[PDB]
Amino acid sequence: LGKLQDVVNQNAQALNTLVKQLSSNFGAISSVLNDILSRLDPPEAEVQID
Amino acid sequence: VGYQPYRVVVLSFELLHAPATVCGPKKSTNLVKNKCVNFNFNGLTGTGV
């Protein structure tokens, strides 16, 4: 069945890519927000978190 | 007692934006399971059962 499978596969792939999007830096120096907070003080790390 | 060769060593410490690469081992705590507990197992500070 194709009409019943695409509506599930597309949703699963979109959720998987939502998971993938947090693995990117978006032009910052780290992906997880905790690393920049632990390694840099919040006054200078406002640009990266923004 | 004032002119013999003494062995003098210096043990300095490094403080930068790095995890504890080398330091005294922390005392092993107690293990809890099936409770919502935070842990740091060498790669992440995650909270969960």
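Numbers in chain A come straight from Swiss-Prot, and the residues shown are 945-994, in order.
Placement of Cβ uses the backbone N, Cα and C atoms for every residue, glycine included.
Here is what Swiss-Prot records for this protein:
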type: VARIANT; residues: A:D950 to N; note: In strain: Delta/B.1.617.2, Mu/B.1.621
type: VARIANT; residues: A:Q954 to H; note: In strain: Omicron/BA.1, Omicron/BA.2, Omicron/BA.2.12.1, Omicron/BA.2.75, Omicron/BA.4, Omicron/BA.5, Omicron/BQ.1.1, Omicron/XBB.1.5, Omicron/EG.5.1
type: VARIANT; residues: A:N969 to K; note: In strain: Omicron/BA.1, Omicron/BA.2, Omicron/BA.2.12.1, Omicron/BA.2.75, Omicron/BA.4, Omicron/BA.5, Omicron/BQ.1.1, Omicron/XBB.1.5, Omicron/EG.5.1
type: VARIANT; residues: A:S982 to A; note: In strain: Alpha/B.1.1.7
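Shown on the structure are the features that Swiss-Prot records.
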| residue | record | Cβ neighbours (10 Å) |
| --- | --- | --- |
| A:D950 | variant position | 10 |
| A:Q954 | variant position | 10 |
| A:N969 | variant position | 10 |
| A:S982 | variant position | 13 |
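A:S982 (variant position) has A:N969 as its nearest neighbour among the variant positions A:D950, A:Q954, A:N969, going by CA to CA distance.
Between the CA atoms of A:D950 (variant position) and A:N969 (variant position) there is a gap of 30 Å.
A:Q954 (variant position) sits 25 Å from A:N969 (variant position), taking the Cα positions as reference.
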